[PDB]
Amino acid sequence: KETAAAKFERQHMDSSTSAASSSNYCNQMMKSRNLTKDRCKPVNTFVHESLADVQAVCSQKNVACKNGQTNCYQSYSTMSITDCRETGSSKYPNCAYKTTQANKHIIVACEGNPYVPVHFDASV
């Protein structure tokens, strides 16, 4: 139903803001991107850079993915990101998330043609 590339954009891209401005950002974004739909997705990272800058990571530093695959790439530069993690008290359907803003290098898994980001591996 959703292509792998479109699902990555929906779950991780937020180019409309330069950084999460309030502690409520994660509760708002996890719901509007439909990540609290049938369950509370426990962890999710939003990247605040243009889509072209994120797609460009697929041509940057090739590294292993946590799973051992080798189609992962680490951005040469740091990027504005927001980590969203369910709190100890979150309860479907009352999903509650802790928002943590940071500037780190992102690691993404790339696939296809065009070769674009399909999974968010981690940040450093």
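We number chain A the way Swiss-Prot does; in order, the residues shown are 27-150.
Note that Cβ sites are derived from N, Cα and C of the backbone, with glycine treated the same way.
Among the features that Swiss-Prot reports, active site, proton acceptor is placed at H38. Here Swiss-Prot flags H145 as active site, proton donor. Sequence annotations record features per position, and here Swiss-Prot assigns substrate binding site to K33, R36, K67, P68, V69, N70, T71, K92, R111. Where Swiss-Prot documents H38 to A as a mutagenesis experiment, the accompanying text is: Loss of activity. A mutagenesis experiment is reported in Swiss-Prot for this position, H145 to A, and the note states: Loss of activity.
In this entry, substrate is bound by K33, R36, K67, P68, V69, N70, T71, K92, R111, whose most widely separated C-alpha atoms sit 22 angstrom apart. Using a 10 Å radius centred on the Cβ of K67 (substrate binding site) and all shown protein chains, the other Cβ atoms total 18. The Cα atom of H38 (mutagenesis position) lies nearest to that of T71, taking the binding-site residues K67, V69, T71, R111 as the candidates.
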